[PDB]
Amino acid sequence: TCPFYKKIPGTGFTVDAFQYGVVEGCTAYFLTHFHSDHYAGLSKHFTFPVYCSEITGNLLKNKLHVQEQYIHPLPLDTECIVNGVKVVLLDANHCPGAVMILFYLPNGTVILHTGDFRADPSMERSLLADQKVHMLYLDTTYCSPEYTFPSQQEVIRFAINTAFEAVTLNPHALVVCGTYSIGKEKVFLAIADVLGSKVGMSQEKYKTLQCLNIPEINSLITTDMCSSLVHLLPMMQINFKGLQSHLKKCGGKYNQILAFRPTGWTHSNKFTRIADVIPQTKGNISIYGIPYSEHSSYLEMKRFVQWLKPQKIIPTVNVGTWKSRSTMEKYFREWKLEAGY
Ligand code: NI
């Protein structure tokens, strides 16, 4: 049944709760972003109101065929009224169109649901600075101190320099980047930009990117693989077998592949720096795993919470085991005692 951490008390609202059938007493279903574990269950047959960002609404209409009359897009950074309750959508610094949601309950309680987010100091100057938040429904994906990772800027710098150097040394090398969802577009777009190429991809993925309101996107992507030297493939295909195969398909236009797999975290982060990453190589194929995260590190998450000083925290990730839940609750108590709220 719908878990309690997907329900907003004092309202008939749910968040990211589309796979439970009809949730008894739900008058409005919010969707934070277009990732499959969150939208799971939506289709052209859904007939309740869905509240979301403009970008998420484009994706619901064009990729899932949800009917327009049930899509309610809201602008960001704007006080809006939904079924008599004041709400605001904030940028979550996750994937395109991802939001956090502030609910102002009739009784005076203020609730923030982060959806999926990568905490950033910029959030400390949004409409969040303007009032107190009593309850926080928190993306705890990486809530343990082993999870450190570099800035997104540092990671894109590494990828751009690596690709530029490789292709300048060998003009017959192909760059391949893996994907399985929206998010992390900067990786492939930054590389294509430094190389003066467009990124080539399947028709389904091209359609997905045309939903995202990215400025000048017609200048950066294409469905013509042959005119492109940065290809996007399914993440499943980013291995030596899948890449040797793909190389055959280009008909000797290329003799070398350099591939990037933008992972979340991998345990080489506990030891190694970004400057010291190395690929796995077989023959003329090299695969780089790069730690490009669209979720908070442990320290980024801790700073956000110690800034916000909520009265109660409700985790939304890693809630399935007692040992995970207990460990997270220990970190929350440390944070509160260190900061004095
Ligand atoms: Ni997500």
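So for chain A, numbering is Swiss-Prot's, and the shown residues are 700-1040, in order.
This deposition comes from X-ray crystallography, 1.6 Å.
Placement of Cβ uses the backbone N, Cα and C atoms for every residue, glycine included.
Quoted from Swiss-Prot, the note attached to the mutagenesis of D838 to N states: Impaired nuclear focus formation, reduced interaction with PIAS and increased sensitivity to cisplatin. Counting every protein chain shown, the number of other Cβ atoms lying within 10 Å of the Cβ of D838 (mutagenesis position) is 23.
Over all protein chains present, the Cβ of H994 (mutagenesis position) has 22 other Cβ atoms lying within 10 Å. As a published mutagenesis entry, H994 to A appears in Swiss-Prot alongside the note: Impaired nuclear focus formation, reduced interaction with PIAS and increased sensitivity to cisplatin.
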Integer Å distance between the CA atoms belonging to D838 (mutagenesis position) and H994 (mutagenesis position): 8
